[PDB]
Amino acid sequence: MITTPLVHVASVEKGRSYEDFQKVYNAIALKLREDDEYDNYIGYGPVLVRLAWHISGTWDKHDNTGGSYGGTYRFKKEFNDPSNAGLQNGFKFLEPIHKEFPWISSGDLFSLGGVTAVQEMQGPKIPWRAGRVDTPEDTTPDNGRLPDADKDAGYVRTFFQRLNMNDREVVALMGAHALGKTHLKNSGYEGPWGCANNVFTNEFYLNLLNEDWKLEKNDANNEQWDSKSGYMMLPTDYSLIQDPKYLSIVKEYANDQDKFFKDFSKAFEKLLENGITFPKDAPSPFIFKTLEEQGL
Ligand code: HEM
């Protein structure tokens, strides 16, 4: 025995088109607007984006294991990954939604939520594609493919390689750290990254470059970069600044929100599609209208 990389073919939910997804979208979107009290009124947007990434983040380019495709997060093994501590809130918010549209696969719904959360938070438009098919439980990836936080630029670069992401991709995607914040209880990390943490903007790069960062120890006994302004950064975050390579992307993005959003949009979609072979007859990526765009 030899390891051919699996091949995952996207098969659109039987009989669904643009209009159906848009509906899933608006639901998620409306429920975001409605459950505003979550996490100190930060809302469910950031967790939802955290959920889409972590479901895609199990991917291993070599043997085509993990990734969005299978919706394996719905299983225990994955669901209980110490790395996904806190994600249950997102699962919990997506549920009722899955009730209303039972016909959507899990990878599809989970991926779709992140996209929504992104657009709903005024970030860019992320072209999405349907077609992920739930896979059995044995197809769940063992715990541990998710990055550790107490590392450096070397680790982060080596890590992203497994997901086929390059430096510009890594920095673009990291910017999502402007959303939500760290909860000690989840991660051993505590605190926000900046002020506008439920509106997607380039705040993370700016902060990274303009604040006065100091390595301290949290109540969890780990080290984090604290700014006097009350923000924080992970070591992996602070590293985007020690690497010289990384550092000029950060500057470019802190300099142009615009580029930043294009770069992210293209990479986030990639993250969400890693591992899936879409047939050529497959349709194009949809691009959901936001509620606003819809007058809803
Ligand atoms: C080196 C890579 C990464 C590491 C080590 C890292 C780790 C972290 C940690 C530990 C937290 C706090 C979790 C908690 O305590 O609730 C966090 C939060 C989160 N992560 Fe990352 N992150 C990684 C990559 C990224 C990626 C690429 C994305 C999205 C594109 C991102 C999006 C988020 C967001 C939006 C949250 C906020 C979660 C919330 O507010 O509950 N992260 N991540």
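FYI, residue positions are counted from 1 along the chain as it appears here.
Method on record in the header is X-ray crystallography, 2.3 Å.
Cβ atoms are placed via backbone N, Cα and C, with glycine included.
Swiss-Prot lists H54 with the feature active site, proton acceptor. Within 10 Å of the Cβ of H54 (active site, proton acceptor) there are 22 other Cβ atoms, across all protein chains.
The heme b binding site annotation in Swiss-Prot covers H177, and the record cites experimental evidence as its basis. Around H177 (heme b binding site), the C-beta neighbours below 8 angstroms that are at least 6 residues distant in the chain are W193, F204, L234, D237.
Record note (Swiss-Prot), mutagenesis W193 to F (Swiss-Prot position 258): Substantially diminished activity. The unchanged residue is displayed.
Of all the Cβ atoms in the protein chains shown, 24 others lie within 10 Å of the Cβ of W193 (mutagenesis position). Per Swiss-Prot, the feature active site, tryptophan radical intermediate maps to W193.
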